[PDB]
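Quick notes on the structure that follows.
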Amino acid sequence: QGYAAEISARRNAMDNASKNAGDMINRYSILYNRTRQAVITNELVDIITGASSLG
Amino acid sequence: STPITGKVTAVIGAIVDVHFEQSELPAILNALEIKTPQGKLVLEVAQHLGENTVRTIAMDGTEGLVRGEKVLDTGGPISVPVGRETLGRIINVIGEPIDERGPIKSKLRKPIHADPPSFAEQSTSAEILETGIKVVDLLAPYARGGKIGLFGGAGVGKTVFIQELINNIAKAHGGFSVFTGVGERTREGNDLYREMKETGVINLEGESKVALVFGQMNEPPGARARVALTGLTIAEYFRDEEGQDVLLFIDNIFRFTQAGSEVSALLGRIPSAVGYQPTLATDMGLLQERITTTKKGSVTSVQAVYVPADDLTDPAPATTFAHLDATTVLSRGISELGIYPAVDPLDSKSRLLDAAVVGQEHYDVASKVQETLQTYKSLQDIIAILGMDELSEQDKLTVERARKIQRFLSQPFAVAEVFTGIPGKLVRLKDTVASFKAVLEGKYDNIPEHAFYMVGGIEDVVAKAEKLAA
Amino acid sequence: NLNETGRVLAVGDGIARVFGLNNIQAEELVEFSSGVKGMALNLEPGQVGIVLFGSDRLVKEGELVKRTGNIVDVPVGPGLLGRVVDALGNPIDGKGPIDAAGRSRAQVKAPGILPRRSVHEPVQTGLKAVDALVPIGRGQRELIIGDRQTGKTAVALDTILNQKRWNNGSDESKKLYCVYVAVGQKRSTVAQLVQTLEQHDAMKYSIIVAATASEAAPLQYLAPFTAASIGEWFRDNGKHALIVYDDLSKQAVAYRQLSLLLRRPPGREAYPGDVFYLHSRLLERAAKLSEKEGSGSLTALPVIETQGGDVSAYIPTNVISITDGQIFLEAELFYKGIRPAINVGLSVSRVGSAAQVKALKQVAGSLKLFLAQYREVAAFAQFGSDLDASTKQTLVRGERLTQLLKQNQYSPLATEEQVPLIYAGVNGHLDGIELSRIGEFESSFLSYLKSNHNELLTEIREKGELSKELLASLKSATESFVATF
Amino acid sequence: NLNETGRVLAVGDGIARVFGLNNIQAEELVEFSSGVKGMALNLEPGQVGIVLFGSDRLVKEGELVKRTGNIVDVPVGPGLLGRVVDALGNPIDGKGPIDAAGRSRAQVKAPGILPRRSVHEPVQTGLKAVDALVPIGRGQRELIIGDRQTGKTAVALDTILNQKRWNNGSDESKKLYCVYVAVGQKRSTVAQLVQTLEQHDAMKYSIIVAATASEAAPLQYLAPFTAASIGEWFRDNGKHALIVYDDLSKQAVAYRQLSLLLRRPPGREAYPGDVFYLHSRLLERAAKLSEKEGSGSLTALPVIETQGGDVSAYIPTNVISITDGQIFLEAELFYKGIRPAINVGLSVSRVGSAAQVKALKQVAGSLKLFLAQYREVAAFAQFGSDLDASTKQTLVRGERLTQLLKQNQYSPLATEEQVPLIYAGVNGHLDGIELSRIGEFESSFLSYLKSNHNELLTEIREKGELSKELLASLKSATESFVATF
Ligand SMILES: Nc1ncnc2c1ncn2[C@@H]1O[C@H](COP(=O)(O)OP(=O)(O)OP(=O)(O)O)[C@@H](O)[C@H]1O
Ligand SMILES: Nc1ncnc2c1ncn2[C@@H]1O[C@H](COP(=O)(O)OP(=O)(O)OP(=O)(O)O)[C@@H](O)[C@H]1O
Ligand SMILES: Nc1ncnc2c1ncn2[C@@H]1O[C@H](COP(=O)(O)OP(=O)(O)O)[C@@H](O)[C@H]1O
Ligand SMILES: [Mg+2]
Ligand SMILES: [Mg+2]
Ligand SMILES: [Mg+2]
């Protein structure tokens, strides 16, 4: 009887874990954008600064 | 003699501008000389800005150049010594002896710059090359007369690796070898020169079977960008004129691009993506094309590649893959575990990885080992989140094996004996395949994992497992 | 003269700026005193920027240069077949002078909106995982995108070899001439690639446009267009030609180099704005001409190399946007054993069944389903037997269906040999068989049919369809072999 | 007229375009009418680019300029010992003129390939975590990379303090002179550092070179190079030297400033193309010389400042590639109580045991390997599952070894005091002791030997190795103490 109570709790434990971990993914995935865009803009700045070189 | 005089007009870093007279301009890729009290500062033509002005690249320290010193046109690209005369001697980029052995008596002087062999001259081979390293001979075996690449971040084991190859191929090779140090620790050369004497490869009062070309990192951007060519030229000679097997060791090849990357900005080149110069693919190309086997002679090349920030997406490493037949990628994630040489079994591939080359039996055993190590890495998310007990009977049995094979790939090198304390061990390919085969069949599921860590032949595994039990 | 001639003002970086030629055309070729040729891409009021096809060591200051009055042109026609030429179109194999039936400009305008037809002629690659899952069509632009050392060339390479089934035949509207475009590859590789097609008798209908890495940048720039025309020839004359660009990634790098050295505006990742106009003006050249135009067709299989699966990069995004489907390949899938590692999940084809044999379509419509549900329930396979029977059934199929797609290299199979394997897989006649013997199953099964049910195979090859009679006859022959097994 | 003189055309931001000077050399020192000196880096026909060592509010258009005729050099010799000089080598401590024996240039060629010796001489850093895991060797360059406020300087500083054990001696070949190179730091800090050295009578064998932030960019740039020449001196006269750069990260920023201002095109993140060549021709200058040369040597402890723990950065990677290993320091380990926070996982020494003391080499063989297993077990016990005897045994010891490595700043420990502690650790005599006890255990155990078993400490010290007899006594001395209390 106390085995049927573990599975029941463990079924709830991993349910919220998937919800938190899952929702955590929708948060880091946003940080992956701003960080992707940052690298694209930064690499672009050196390219422009190397060409804007005059006297 | 009828030399062409010139005069320096600008000096910026490793970039020197000379102003010649009309009708007296030297073509691109021509050497120049400027007399100094200390020595000679060779220059190399790069561009023609116009108005009788040429831009060169300082082959040495630019400090001490006076606005308008008279430069002497060499009349041709940098000349390096060739022939068996260069055997057993150390040579810099300019082709001058730097071992205190007096002048190098060469019958010929061939320019460092030359065109790549013709598509017609290209000769394909399928012969295999036996080194003695299990993880290699079993997975990605090197080809005789082929191009090898040793990829790896900083402190992974690229040097020790290439050093062992010399301790197992060079003596065992009835031909000639050429080592070229490009952008590395001057001290590593020293130890090398010392070992070549002690092994017997280089004899000061006798015969030698290898030449030495160094253009280390202490040298300016000019030198490190052409030292690779200097040593290539000496190899190529034994290739066509001598018509015999030759071992070319380059370390490191990444400095070739980098060095050029430093000066590209000063030569008025708009920096390409990642800061590298636009002329990356071509330069990296005009070097690898020359390093190859023709119908005149065979050349086995072992080039160690550096990986900036352990990033393989970097242009420098990325471009180099296409110029290699056998690639031996080293992962830092493998070093940290203590398993060495930190060779990545999945990412490392080879050309001779074919049944019709290494044998049918050899291919199957190699493929099984790869699939085992893959599933292992695939279950890494379960072995930490659910334990080992949750795995199935087929899984646990595989996992254990994957751990044994993994540790079984490690091998003690006689070169890094000072690091491991264990005497080097050279395993034969014929025994190597027979070893894993046996382990794949489960014939040693009783033996402990620690009995496969840092072990040569399969016999030693059983011997070790028995010595521990005592 | 000053109008037909010019003086070199400055030379370097494989680009020399000349003064004069006040009547020179855009992108026109020119010839220097030394012998090396080049083409002017930039036409400035004062000077003219001209790229080099050879070392800049030959070109000096003040040197004289004269016009050629001709734009980049390459000789086309059926004489090239079995030869190996460079970007310009000269011989490099040493088999003598080429016999072309005319020339065509490197730059040709793509067929208009009206002179085309919906692709309907399948391009059998001989790859089970391809012809079953991602069907390719004559005139389609299917992209072979994937990381390094994944099996991108394998896909194309097998395709070419799988053409001996029709090219050695008599009918022309059935054949398919193959044009491979080596860009940025070392000579050693090309010499081998060629040597493989020969040991298989494929050079008989293959054209190699080699553009080694040591060659000047512009060569690697013109290679794809050069080869493009060569194949269009076949297309215009009412035939079928398959051209594989391996790889466009290297081409862009070359072009970037020229553009930067010429001091043109640098964009994302140092690529000029016209980089997209480059590939779009290349891929759109391949299509399916209508009945009035000649019903001719030109298929394109462009190859793109990603850096760690990053399909979001600049170049890849451009190519993927233009093509009509991808054959995404992953190294990981390769390690597991699944070879060729064609990620069914990503690999797609916009044309689809439109260009696939109905004989295989009748057994492939469902194969995309099972595999689809298999990728979803793939995590369960790692857990104990506590899995219900419903999901378990999926695992039984997937393991086996995935094991069937595994096809050795250099071993293409005709449709007549694919259908029998797919039909036995879909219904589930292998579920009872061990997942270790699936390999030998294909061998012994094919040999069986070719000795006892040869009449069935030959009817599928000719008709190309499966009638209710065959569906029953094929099932009976299968259940018989599975039984005796 | 203008051959030896020149008139200023423009001036600002520490840069001065002077006209004339058609006989000045490359990188030659010059003097303006104001009194302020300068350095010529850009040689052009029109004008000469010069960088100022001082403020530029004094230079004005049309001012006279004179040349020195000599390359920027600095005074060298024993005299500097205990003195605090600046880039140029002038006294800034206020204790009289610098009595130098010779003068050497700033830029000196690295020692030859022929005149070298493999590193075999240890460098007692007094840090157990260091001398046990990543030993230093006379002639190598051990990096000290880490974020701000971690303990980079600490490692270096303690080293100098530890040298007092031999510098007060009579033997020369055993001593080790120290050269601290403050770059980018504020005068406040430098003052406090030099104060601390004196509080330990460590200033007498120490030379300090100051290049505070306030000074001109060219000073911060030249500081390390001149400072190196100072140390090279001992290396040549058959003595041993120990230079510490702190930090090259600032030096590159400085050198970046001259480039940008001299209108020199930037590479990545504005750093000059040859930024690598900045640290390469610096670190290579330190190495072990041949017996013919004097058996002299120069050790280097470069310091770098990462941002957010990002070692993948531009400058750091440039230096990691040159240095013979690195002592990674993590902020996170510092709070956890690991002080000094040396990450063994990432800290390595390329010279390895060759440099380590022979005695200490025996007691700790696979210790680094064991600490690797500890982190392996420590991460796996995170699951919250029970552990067997094996995984808990190593977990017990591995946890205490990490606690034994913790050592307080300003507290260098001799070799005779490190061996015993490590001995009792690797074996397993601490396993049966509580964690918060390891602390006082160290001090108590030492006091025990210094009182009773002092003979052994004297043998380990002189011999430097462990004999069959010495192990016996040492074994019994350990067990006897464990029984006590
Ligand atoms: N279908 C296959 N069956 C077995 N082996 C294969 C198959 N396809 C590829 N290989 C293996 O792949 C290797 C080369 O792969 P491939 O040339 O297809 O990748 P690629 O796209 O050309 O990568 P790269 O860009 O490096 O050329 C060979 O060593 C060969 O063993
Ligand atoms: N071994 C140690 N034990 C305890 N605290 C320490 C130790 N070493 C250094 N610290 C503390 O860390 C702080 C900063 O140390 P340290 O000066 O070594 O950092 P740093 O690397 O020099 O940073 P910065 O370069 O900014 O000066 C000091 O306040 C000091 O008290
Ligand atoms: N066979 C080996 N076993 C264990 N460690 C090794 C082995 N070979 C090299 N190493 C480690 O790698 C270090 C040297 O790295 P190196 O070969 O210079 O790498 P890189 O090519 O990245 O500079 C040595 O200090 C040693 O610790
Ligand atoms: Mg190395
Ligand atoms: Mg390919
Ligand atoms: Mg500090």
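Following Swiss-Prot, chain D residues are numbered 61-545, in order.
For all residues, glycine too, the Cβ spot is worked out from N, Cα and C.
In the three-state DSSP classification, D:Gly206 (ATP binding site) falls within a strand. If you draw a 10 Å sphere around the CB of D:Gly206 (ATP binding site), it holds 28 other CB atoms from the protein chains shown. The feature ATP binding site is assigned by Swiss-Prot to D:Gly206, D:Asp207, D:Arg208, D:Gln209, D:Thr210, D:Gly211, D:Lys212, D:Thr213.
Under the three-state DSSP scheme, D:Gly291 (mutagenesis position) falls in the helix class. Around D:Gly291 (mutagenesis position), taking its Cβ as the centre, 27 other Cβ atoms fall within 10 Å, counting all chains. Swiss-Prot lists D:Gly291 to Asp among its mutagenesis entries, and the accompanying note reads: In ATP1-2; growth-defect.
For the mutagenesis of D:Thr383 to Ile, Swiss-Prot gives this note: In ATP1-1; growth-defect. The structure shown keeps the original residue. Sequence-distant contacts of D:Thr383 (mutagenesis position), defined by Cβ-Cβ distance under 8 angstroms and a gap of at least six in the same chain, are D:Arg201, D:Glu202, D:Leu203, D:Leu343, D:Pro362. In the three-state DSSP reading, D:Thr383 (mutagenesis position) counts as coil.
The sparsest Cβ neighbourhood within 10 Å, among the listed binding-site residues (D:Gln209, D:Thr210, D:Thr213), is found at D:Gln209. Fewest other C-beta atoms within 10 Å: among the binding-site residues D:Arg208, D:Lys212, that description fits D:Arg208. Note on D:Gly211 (ATP binding site): other Cβ atoms within 10 Å of its Cβ, all shown chains, come to 22.
In the three-state DSSP scheme, D:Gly211 (ATP binding site) is classed as coil.
Within 10 Å of the C-beta of D:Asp207 (ATP binding site) we count 19 further C-beta atoms, all protein chains included. Among the recorded positions D:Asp207, D:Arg208, D:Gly291, D:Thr383, the ones whose Cβ sits under 6 Å from an atom of ligand 2 are, in sequence order, D:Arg208. Comparing D:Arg208 (ATP binding site) with D:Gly291 (mutagenesis position), their Cα atoms are 27 Å apart once rounded. A straight line from the CA of D:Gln209 (ATP binding site) to the CA of D:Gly291 (mutagenesis position) spans 28 Å. Neighbours of the ATP site: apart from D:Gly206, D:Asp207, D:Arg208, D:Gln209, D:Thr210, D:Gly211, D:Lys212, D:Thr213, residues of the same chain with C-beta atoms within 8 angstroms of the site's C-beta centroid are D:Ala214, D:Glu365, D:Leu389, D:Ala391. For the pair D:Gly211 (ATP binding site) and D:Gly291 (mutagenesis position), the C-alpha distance works out to 24 angstrom. Separating the Cα atoms of D:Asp207 (ATP binding site) and D:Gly291 (mutagenesis position) is a whole-number distance of 27 Å.
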